[PDB]
Amino acid sequence: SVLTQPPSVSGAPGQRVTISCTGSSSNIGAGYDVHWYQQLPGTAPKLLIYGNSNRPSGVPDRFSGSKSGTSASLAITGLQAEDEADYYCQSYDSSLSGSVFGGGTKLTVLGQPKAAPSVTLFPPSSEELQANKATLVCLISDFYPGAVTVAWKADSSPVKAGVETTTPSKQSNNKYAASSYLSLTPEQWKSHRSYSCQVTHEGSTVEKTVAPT
Amino acid sequence: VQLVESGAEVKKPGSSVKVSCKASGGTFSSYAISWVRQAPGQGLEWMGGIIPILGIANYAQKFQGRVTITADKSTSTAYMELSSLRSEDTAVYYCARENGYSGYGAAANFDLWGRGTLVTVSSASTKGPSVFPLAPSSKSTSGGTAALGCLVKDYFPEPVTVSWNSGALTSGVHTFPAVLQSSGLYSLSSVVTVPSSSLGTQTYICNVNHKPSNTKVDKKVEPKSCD
Amino acid sequence: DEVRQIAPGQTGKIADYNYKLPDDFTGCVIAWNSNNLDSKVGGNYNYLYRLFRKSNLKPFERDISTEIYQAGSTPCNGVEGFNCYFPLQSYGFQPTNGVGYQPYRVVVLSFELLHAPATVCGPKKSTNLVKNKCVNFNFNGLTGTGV
C-alpha cells in the first residue's frame, strides 16, 4: 500500500547485504520509529530490533538498523543457514491511523543441481468407473529440483481442461516427488484409444502410455 | 511469558468464527494486545488493537464495523469473532502484544507473538470421503519390485493422516500434498515400494484418519486378474 | 514382409514377441539386402524366431526362454503331443525367392540421454579451406583474423 519493499535481494555468503525501506513522509520520514521482523515460512515471526538503537535479548549484534532521513536501512554481515525468510518494514502510519507492514524481500538463491526424473502412470481401477468420474493419476518421483511441467494428450489433441499440478516435497533421500490428477468421466474414457503424460525436465522428455482395452 | 493459540478452523462465507487467544503465565492484563494477519500473496495487515485492562476498542479505518473483540479478566484470554466471511479470509491470524516506551518516535511494537490460526474458507464442505485401491499391472512390473497404494479422493478438510498396517510398515512410504481443485476439493496419494515376491502371501491395508469428520474407512487391495 | 513392422505403434507377430518398440523411440534403423551370403541352396534354416508367447514384454528386453508354450489346461512335460507347441520355429530363407521373403540384415541404432557428458558424438566438421582473403580462423590457441 503505502510502503514498497523490494521483492528480493541478491548477495554472497561472506559479503555485506543491505536492504532499503521507502515510504511516505507521514509514516517513516515523519519521525516515527521502524521495526524489522523476520517471516520464517513455518514459524511465527519474532522481534528483531526496535527503534534502530537497542539490541533485544536473544538477537545477535550482526543486524544493524539505521534511519537515513525518510528511508530505513538494514545491514547484515555474513549469510548463515537461517536467513531463508522474509524481511518486512513496519512502522506507524498516521494517514492509515495504524501499523502497516512492507512488501517483503526474499533472500534465497536456487542452488539446485540437476537430476534424472522418473514417471509412473497408473490407469484407474474397476471400482472407480462406477463413481461417475475418472481420476487419471500421474506420479513423478525421484527428481530434483521440484519444477516439472505437466502436459496431457490423447494421441490426437492436447488436454487443457482438468490439468492440475501439486507442489513437490522433500523425500527421505533429499529428493522430490509429485503427482498429477485429471478429472474425467467414464463416458469418453473407453472411447479414446490411449492416454498419456508428457513432461519435460531440462530437455529430458519421457512418455508413458496405457491401454484401457 | 508465552501465548498459545488454537489450530486450524474451517467456516463458511456468511457464518461466524470463534478463535481464542490464551496466555500461559501473567502480564496479560497489564499491557495492550493486538492482532496481526499474514496472507500468502500480499503483505501483513493490522486490523486493530485492544487494551484488556480498560476494555476499550481501537480499530483501523481500513476495516469497517464488522469484526469485534472481547477480553476476559478472570481466566485471562481473548476471543475473536468475524461474521460474513469472504473469499480472501483464507489466511492466518496472529495474537500479538504491544509494549510502549518513551522517545521521539514512540512507534507501536509487537515483541510477543502467538502461534497462529489458519482459517480457510471455501465451498465444497465436509462430506464422506471415498477410497480407491490401486494394484500394479503385469506390464508395469519389470524387476523384483512393485508399486501399490491407496487413493483418497473428494475429502474435506485439511489435514489428513494416513497409515500403512496401523504403522507396522514405515520403510519406503511417502505422502503427497493436497491441491486446490476448481470445484473446491482436495486430493492426495500415498505409494510404497513392495517387492514382487510378497504380492500373494501378506496383505496391506490403508488407514485414513479424518478427525473433523470422525471417519475411518478400511480398504483392501486386490491384484488384478486380467493384467 | 516384416521390415514394415519395425516401427512404434502397431501390433504383429515379431515386434511384440521378440523386440518391442516403445513410444519414446529415438532409434535409427538400417536394413538392406545381402541375400547372396546369409542364404544358400538346399534350405538355410540356421536362424530361428519366436512365434508363441504367454503375454507381452517390456521394450528393450531379450527373451531366450525355450519352454514349450501350453495352449490347453493340462501339462505336457515336454512332449510333441496335444495342446502343446514349441514356440521357436524355423525360417524359410531361399536365394531363389522374390523380394518379400528374402533375408534382410536389419539393425537399429538408438541414442541414450542421461545426466552424463557426451562420450560418442560427432566432432567438429572439416570446412573448406580458403586463402588470400581476410577471414577469421582459430587453430587451437588464438582467434586470429587475417589472410
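By Swiss-Prot numbering, chain C shows 405-551, in order.
Determined via electron microscopy, 4.1 Å.
In case you wondered, yes, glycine gets a Cβ from its N, Cα and C as well.
Under the heading of mutagenesis, Swiss-Prot lists C:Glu484 to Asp and annotates it as follows: Increased replication in human TMEM106B overexpressing cells. Applying an 8 A CB threshold to same-chain residues 6+ apart, the list for C:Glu484 (mutagenesis position) reads C:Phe490.
Here the residue is the original one, while Swiss-Prot reports the published mutagenesis C:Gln493 to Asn with the comment Reduced host ACE2-binding affinity in vitro. Secondary structure at C:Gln493 (mutagenesis position), taken from DSSP and collapsed to helix, strand or coil, is strand. Around C:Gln493 (mutagenesis position), a 10 Å sphere centred on its CB holds 13 further CB atoms from the protein chains shown.
Swiss-Prot lists C:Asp405 to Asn among its natural variants, and the accompanying note reads: In strain: Omicron/BA.2, Omicron/BA.2.12.1, Omicron/BA.2.75, Omicron/BA.4, Omicron/BA.5, Omicron/BQ.1.1, Omicron/XBB.1.5, Omicron/EG.5.1; complete loss of interaction with host integrins. For the recorded site, C:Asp405 (variant position), the DSSP three-state label reads coil. Every protein chain considered, the tally of other Cβ atoms within 10 Å of the Cβ of C:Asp405 (variant position) stands at 9.
In Swiss-Prot, a published natural variant is listed as C:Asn440 to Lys, annotated In strain: Omicron/BA.1, Omicron/BA.2, Omicron/BA.2.12.1, Omicron/BA.2.75, Omicron/BA.4, Omicron/BA.5, Omicron/BQ.1.1, Omicron/XBB.1.5, Omicron/EG.5.1. DSSP assigns C:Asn440 (variant position) to coil in the three-state reduction, placing it in neither a helix nor a strand. With a 10 A radius on its CB, C:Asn440 (variant position) counts 9 other CB atoms from all the protein chains.
The number of other CB atoms found within 10 A of the CB of C:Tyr453 (variant position), across every protein chain shown, is 14. Swiss-Prot gives this note for the natural variant C:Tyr453 to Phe: In strain: B.1.1.298.
While the structure shown retains the original residue, Swiss-Prot records the natural variant C:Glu484 to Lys with this note: In strain: Beta/B.1.351, Eta/B.1.525, Theta/P.3, Iota/B.1.526, B.1.1.318, Gamma/P.1, Zeta/P.2 and Mu/B.1.621; May enhance affinity to human ACE2 receptor.
All protein chains included, C:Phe486 (variant position) registers 10 other Cβ atoms within 10 Å of its own Cβ. For the naturally occurring variant C:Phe486 to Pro, Swiss-Prot gives the following note: In strain: Omicron/XBB.1.5, Omicron/EG.5.1.
Swiss-Prot gives this note for the natural variant C:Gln493 to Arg: In strain: Omicron/BA.1, Omicron/BA.2, Omicron/BA.2.12.1.
Classification of C:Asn501 (variant position) by DSSP places it in coil, neither helical nor stranded. Quoted from Swiss-Prot, the note on natural variant C:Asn501 to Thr is: In strain: 19B/501T.
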Need the DSSP three-state call for C:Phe486 (variant position) to compare against my parser.
coil
C:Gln493 (mutagenesis position): which of the variant positions C:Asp405, C:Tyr453, C:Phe486, C:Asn501 have a C-alpha within 10 angstroms of it?
C:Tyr453
